[PDB]
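Q: Sending over a structure as structure tokens; questions will come in a sec.
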Amino acid sequence: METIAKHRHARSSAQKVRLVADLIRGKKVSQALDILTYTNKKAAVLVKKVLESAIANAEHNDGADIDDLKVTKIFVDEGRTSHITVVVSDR
Amino acid sequence: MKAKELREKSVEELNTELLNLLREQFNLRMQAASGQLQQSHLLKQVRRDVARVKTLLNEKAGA
Amino acid sequence: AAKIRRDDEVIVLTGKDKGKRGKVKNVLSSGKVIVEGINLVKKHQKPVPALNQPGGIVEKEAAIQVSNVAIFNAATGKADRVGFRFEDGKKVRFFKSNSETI
RNA sequence: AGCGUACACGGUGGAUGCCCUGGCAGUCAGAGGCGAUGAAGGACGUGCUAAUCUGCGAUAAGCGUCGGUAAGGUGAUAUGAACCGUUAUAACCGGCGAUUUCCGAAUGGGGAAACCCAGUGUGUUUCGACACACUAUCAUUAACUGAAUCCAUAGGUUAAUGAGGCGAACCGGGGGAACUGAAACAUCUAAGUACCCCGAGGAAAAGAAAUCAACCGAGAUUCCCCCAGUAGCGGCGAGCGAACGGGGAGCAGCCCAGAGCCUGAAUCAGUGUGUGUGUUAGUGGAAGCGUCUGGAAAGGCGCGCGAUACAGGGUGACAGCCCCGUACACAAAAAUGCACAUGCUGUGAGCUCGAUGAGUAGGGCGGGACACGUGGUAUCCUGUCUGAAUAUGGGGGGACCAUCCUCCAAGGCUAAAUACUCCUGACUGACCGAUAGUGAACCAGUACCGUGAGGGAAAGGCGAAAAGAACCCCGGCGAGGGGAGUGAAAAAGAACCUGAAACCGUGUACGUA
């Protein structure tokens, strides 16, 4: 099972979002939400929206295993607009 | 329609066309401006009829 | 003279409707025809509470070219072509295969 | 750890590649112009409209009559509301007619382009207002009047012709640049080129010999070929560039010149009828079933049909047998160009004669200027006149008269082939593929620039079929994404023609202070 959440043509610089996301790679989703709650970076809001959308899509489609959900992949593509992409799965 | 009214004399045609223009055209435009008359077929019919009658009365008489 | 008009029995030659007969109700000016129960489509319409929304997916009919449908006659049971013949005071269409009159 | 090595995943893609509701260049025809009865082009309205192309003009996406067609249409963009009738008065196409706003040559006047202010006659009247026609322009023709001047003339009025400008080309003339070659350059080619005007034109001009020869000849004008890229010209350099002669399209020479004769004799333009051929809406016009893949067959296969029709186009990929069409056979209520036989007013047949174009040619006479200041030097008139013959005067030609012949004041006039397409109708392109092709394939002379004139771009390709991701969820009631569904296909998703690297991130395995 895999979950994908992406936002295209974000009104933010690609490098800023990349460096904000790099601070979150490898951290648990449950702890990632807490980390992003108090994060003051501008890209923090958009990455929080992306991850909440990802978990919502997983709940709509996936049956369970959200609690152990882990942030597997996170990246940003240059658009200067940016395209954020996040892949989350239990394994 | 195209030919039935042709044989009518000028006086009655003038009377009916002036009647239409003064009363029913005004009523129809007022109704349209008020938003009623959801069906516009009557508007087209009356406008075309008044156009026909006014176009006539010149070739029939005096020409 | 229009070879195809309202309420005409035809059979679709191609388009997943080979040999299935139908009755065209009208013909579009662009060369398309509308035959009920021949080509069903699943149109996804935008809901609107007013104007009697059909409700969700609409199982409607799509138009097909006249070329894909050939007129059918019960005289021989097979679709054929059509010609024009002069009657006493009018021109009328007639089938082929011994020239059945419509 | 951080790089390097490559692999996969993608995105920035944009090298390359296919097409077009588009251009460009040619071939054959009409037109080769319109209009005060108001040209084109603009301003403003006419749609159930928020807006547009086209149509139209307060009667306004339309009108009356006559034909073909007629069951879908009410033009579409681009859907929706609402309509009529469906075999003859829905509607569509065409022929002929009526309205046809304002400005605009723009015309009663004014005025600032879409603006304002009037008069006369005709009507009408609710005796307040409203509609119809006319009211710029100069001369000429005819008429009524007509001064200074008796008539006349000018002048006042009326009816008719002549132009109120635009538009691609050329005929002939007038003038009239720059640039370039000449190693730069005074002259010159340049170039009579850019440019403006004049008469009417679709063709025009010219169109019939004292025009050429050289002792013999073709004999109206124009275009083209050889002649010939030759002779010749040219600081004989660059470069320019013949003629004669012989052939293709064409090939009509008459007429007023005045008298008679016999004449309304063939011919010419105008003016009715009938026929044929086009325009002018259109009619008919052949042929496949099954099997298997294939998104869908027009694709592979079998057996059959017409072919005077296998030219072409559309139909989920390649169709003679699906359709539209082609060839072929037909058709016009009314208008309509072209040919004839054909009714009639006039010019108007043919023979004899000279007439042979008079103050005409030539001769001239002083000038200015013809670019020509006589330089190689010729042309206009004048200051003017003698002034021939009357095709009997000659006519110029290389042993004087050369032998020879001419052609000169008849013409006027005369059609043919011939330059070109602003625009229209039909056909073609081994011409191009959106920075090409037109500047403009897309609502392109469009955004925009520019007072105006004028200048002036970028932007094409979804899906055969929008049948356009119903629905649900998160999200901010947005944007965006995920499930589901349609769609063969969504590694076709409205940012939708195939789409490699360069460039940016993720994972994969190797070594890596």
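The residues of chain A that appear here are 1-79, 99-110 by Swiss-Prot count, in order.
So this one's electron microscopy, 6.6 Å, going by the header.
Keep in mind that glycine also has a Cβ here, set from the backbone N, Cα and C atoms.
Annotations for this protein, taken from Swiss-Prot, read as follows:
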type	residues	note
VARIANT	A:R8 to C	In strain: SK1048; decreases translational rate, tRNA binding and subunit association at 44 degrees Celsius; does not alter 23S rRNA or uL4 interactions; not erythromycin resistant
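How about a rundown of where these features are and what they're close to?
A: Listed in sequence order, A:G79, A:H102 are the same-chain residues six or more apart from A:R8 (variant position) with CB atoms under 8 A from its CB. The secondary structure of A:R8 (variant position), as reduced to three states from DSSP, is extended strand.
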Q: How long is the Cα to Cα distance in Å for the two residues, A:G79 and A:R99, that sit at each end of the 19 unmodelled positions?
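A: It comes to 6 Å between the two flanking Cα atoms.
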